[PDB]
Protein chains: 2
Amino acid sequence: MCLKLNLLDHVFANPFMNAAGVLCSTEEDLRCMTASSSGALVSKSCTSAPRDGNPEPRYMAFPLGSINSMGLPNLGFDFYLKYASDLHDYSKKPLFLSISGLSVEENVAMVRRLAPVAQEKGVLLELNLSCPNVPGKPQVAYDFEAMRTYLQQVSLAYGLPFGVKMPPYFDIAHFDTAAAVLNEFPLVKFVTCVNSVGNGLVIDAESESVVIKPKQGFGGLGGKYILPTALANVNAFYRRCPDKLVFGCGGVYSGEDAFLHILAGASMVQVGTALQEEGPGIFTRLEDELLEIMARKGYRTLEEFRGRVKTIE
Amino acid sequence: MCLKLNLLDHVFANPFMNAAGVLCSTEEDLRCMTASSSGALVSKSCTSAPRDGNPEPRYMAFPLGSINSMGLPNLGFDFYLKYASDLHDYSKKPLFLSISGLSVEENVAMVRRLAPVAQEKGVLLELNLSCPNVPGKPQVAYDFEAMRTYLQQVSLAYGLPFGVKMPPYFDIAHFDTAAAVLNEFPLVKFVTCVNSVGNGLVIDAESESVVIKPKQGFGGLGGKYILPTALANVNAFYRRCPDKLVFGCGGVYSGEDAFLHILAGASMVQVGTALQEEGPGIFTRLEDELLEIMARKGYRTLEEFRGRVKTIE
Ligand SMILES: Cc1cc2nc3c(=O)[nH]c(=O)nc-3n(C[C@H](O)[C@H](O)[C@H](O)COP(=O)(O)O)c2cc1C
Ligand SMILES: Cc1cc2nc3c(=O)[nH]c(=O)nc-3n(C[C@H](O)[C@H](O)[C@H](O)COP(=O)(O)O)c2cc1C
Ligand SMILES: COc1ccccc1CCc1c(C(=O)O)[nH]c(=O)[nH]c1=O
Ligand SMILES: COc1ccccc1CCc1c(C(=O)O)[nH]c(=O)[nH]c1=O
């Protein structure tokens, strides 16, 4: 019985990894993720220049999940490119590098310089499209014309297989349109579903106050709130993009939740809120828990059940 | 100490009512809601002709909420219009009728017939701007030009104050656009935020199956999963639509949850999943709980805290 996978010309001990943003901003964080039992890691979504992000408090967690308006804090592209080129030990596990430029030109600038390190070292690009562009316009992946432009320019600039981090969608027409945009780009080899459920609002009853400072308390939701949303997106893109991989992200706290993601179509399974809350020991727990469900069911490998969710009649 | 309020030229014993679709389809259901302690009731969204809806199972509930793809089952507009005009006891509480025609023309035809009953009896119109999926196009409230058409045509055809049931939005630009549409229409006097979080997917681990039959298991989410989404929409439209009332719906299981909705800006507070699961007894509990939290805080009226959620400076 085993959790091994072989995809994107890399070998993974198990499907688990951090979600971009969690335990991945500093060298210390990336060393910690590398030392963990995860099957891979992704570095913090970066911009060309370092960012301090938004004022605190900017993340808060609760029994059913988390809310954040971090402001994209990160150490800048050059730091994560150096980590990929010179510091990461690729004998331990594969590395993804997430980029999240605030314009198409910023993305292009970065991926031009990532390319030779991807080619030589095998770091894998995740492009965040659940990202602001022009204020007053929707985020990139909710603006299909912008999304197409970003994908065309990054495809041309980078020229190697990459993946994309998607926001959740809520309307069948959007699933259809979004997947058709993605399927225009052969270099998009994996699709990570999902980024946060956007612009939720947590209010504390005792204090009568919102719980984060930026955006008058509005921020993106993760955790137990979003697992059925996550599963729907994984399965919608799994069905619509038969020549791509889907990676699942949202609401994973247990091996059971991972099993559901995988039944929906997930290859890799990313862990955000739960990892932020529990720390990197979560990965040995998730592995044990998933193996125990597999043993009970008689499944020996992940491919035996991946995408095999049953529908009714 | 009592929770009685006046809105829309009606008096309400308390801000609670059912959410459209729950406990409101049949004459029996409407009589049960009328006999309850709720401050108001709303009828099942209707079409011009009766509908069977989708195959069963089409609703399921879980500790964190519910999923549904009912398919707009309803007894038809003539039945609900007769209920409003002949059967409802207005001395007990106000009645809202929800309309959800499958085209603008169908909505116009229903509202032209409702108008004189509204004038004579004081029934209130809630226009549902959510739709079965049509391939190649989004739900009406996610297509802003379609929404503007619907509202223009209904406003002209009806000519009296009405409200609109909205799906959740997840993007700040979308809140700005949606609210600007709604503010073009002076007759839209209340906005109900929110309908279900669209097209989630619940999967059962043991059976490895989806839990509802229609739409390959996809359906709208309610209950605990959606409370921060609901609060965000309530507050976003409360801030954007100062000349309208906002009715909150989503995630209410307790008086504290109602208190959060009202802090965010809600005038009435609708109860869907929790009502389906607990039954109409829930209304007495919710009242008791809300009054208890008001007493502990020193609030004597709802106006004292409605929309007064605090932000961090
Ligand atoms: C503190 C925090 C920071 C985040 N930063 C990013 C980011 O920089 N890039 C990105 O793609 N997603 C980011 N996300 C989103 C997560 O990658 C993930 O998509 C989301 O939290 C849902 O997964 P979960 O339910 O496991 O939390 C962040 C999430 C959190 C909680
Ligand atoms: C079984 C069921 C049927 C529903 N039917 C409708 C409907 O006919 N019209 C409508 O406006 N909303 C309908 N809804 C949505 C609810 O009114 C409500 O917006 C949603 O369930 C979120 O509230 P909750 O978290 O309290 O469940 C339905 C919900 C359920 C669970
Ligand atoms: C400036 O970057 C923003 C701002 C608001 C919302 C989302 C982003 C992109 C970065 C990001 C953030 C973030 O830094 O707020 N949080 C997430 O949950 N996911 C993300 O992808
Ligand atoms: C989201 O509304 C839909 C979805 C599919 C088919 C019909 C509708 C409108 C009626 C409705 C339904 C429904 O009858 O399925 N369920 C909801 O949660 N909200 C509704 O407003």
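Numbering of chain B is taken from Swiss-Prot, so the residues present carry the numbers 2-314, in order.
How was it done? The header gives X-ray crystallography, 1.5 Å.
Cβ from N, Cα, C; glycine included.
Record features (Swiss-Prot):
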VARIANT   B:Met2 to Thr  In allele DHOD3
VARIANT   B:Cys3 to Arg  In alleles DHOD2 and DHOD3
BINDING   B:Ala21, B:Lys45, B:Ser46, B:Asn129, B:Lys166, B:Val195, B:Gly224, B:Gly251, B:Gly252, B:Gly273, B:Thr274  FMN binding site
BINDING   B:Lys45, B:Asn69, B:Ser70, B:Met71, B:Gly72, B:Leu73, B:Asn129, B:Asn134, B:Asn196, B:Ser197  substrate binding site
VARIANT   B:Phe63 to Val  In allele DHOD2
VARIANT   B:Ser86 to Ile  In alleles DHOD2 and DHOD3
VARIANT   B:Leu98 to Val  In allele DHOD3
ACT_SITE  B:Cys132  active site, nucleophile
VARIANT   B:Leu222 to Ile  In alleles DHOD2 and DHOD3
VARIANT   B:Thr285 to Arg  In allele DHOD3
VARIANT   B:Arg301 to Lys  In allele DHOD2
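Here the features listed in Swiss-Prot are painted onto the structure.
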| residue | record | contacts (Cβ under 8 Å, 6+ apart) |
| --- | --- | --- |
| B:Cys3 | variant position | B:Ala14, B:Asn15 |
| B:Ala21 | FMN binding site | B:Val43, B:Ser44, B:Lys45, B:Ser46, B:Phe97, B:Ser99, B:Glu127, B:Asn129, B:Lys166, B:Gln271 |
| B:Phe63 | variant position | B:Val203, B:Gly224 |
| B:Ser70 | substrate binding site | B:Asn55, B:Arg59, B:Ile213, B:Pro215, B:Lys216, B:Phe219, B:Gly220, B:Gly221 |
| B:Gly72 | substrate binding site | B:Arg52, B:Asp53, B:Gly54, B:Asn55, B:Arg59, B:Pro133, B:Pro215 |
| B:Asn196 | substrate binding site | B:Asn129, B:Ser131, B:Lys166, B:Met167, B:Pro168, B:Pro169, B:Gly221, B:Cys250 |
| B:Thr285 | variant position | B:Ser38 |
| B:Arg301 | variant position | B:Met2, B:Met295 |
Residue with minimal Cβ packing [other Cβ atoms within 10 Å] among the binding-site residues B:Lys45, B:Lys166: B:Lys45
Span of the substrate site, taken as the largest CA to CA distance across B:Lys45, B:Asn69, B:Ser70, B:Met71, B:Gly72, B:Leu73, B:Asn129, B:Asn134, B:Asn196, B:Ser197 (Å, rounded to a whole number): 19
Recorded positions near the residue listed as 'active site, nucleophile' (Cα-Cα within 10 Å), from B:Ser86, B:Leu98, B:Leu222, B:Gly252, B:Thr274: none
Cβ neighbour count within 10 Å of B:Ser86 (variant position): 16
Neighbouring C-beta atoms (10 Å sphere around the C-beta of B:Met2 (variant position)): 8
For B:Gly252 (FMN binding site), the number of other Cβ atoms found within 10 Å of its own Cβ: 28
B:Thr274 (FMN binding site) in three-state DSSP notation: helix
Within 10 angstroms of B:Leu222 (variant position), Cα basis - recorded positions out of B:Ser86, B:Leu98, B:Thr274: B:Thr274
Candidate with sparsest Cβ neighbourhood (10 Å radius) among B:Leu98, B:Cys132, B:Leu222, the listed recorded positions: B:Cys132
Extent of the FMN binding site in Å [max Cα distance among B:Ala21, B:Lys45, B:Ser46, B:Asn129, B:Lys166, B:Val195, B:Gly224, B:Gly251, B:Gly252, B:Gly273, B:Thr274]: 20
List of the recorded positions B:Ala21, B:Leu98, B:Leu222 facing chain A, defined by a Cβ pair under 8 Å: B:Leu222
Of B:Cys3, B:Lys45, B:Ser86, B:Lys166, B:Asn196, recorded positions neighbouring ligand 2, Cβ under 6 A: B:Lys45, B:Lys166, B:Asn196
Cβ-Cβ neighbours of B:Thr274 (FMN binding site) (radius 10 Å): 28
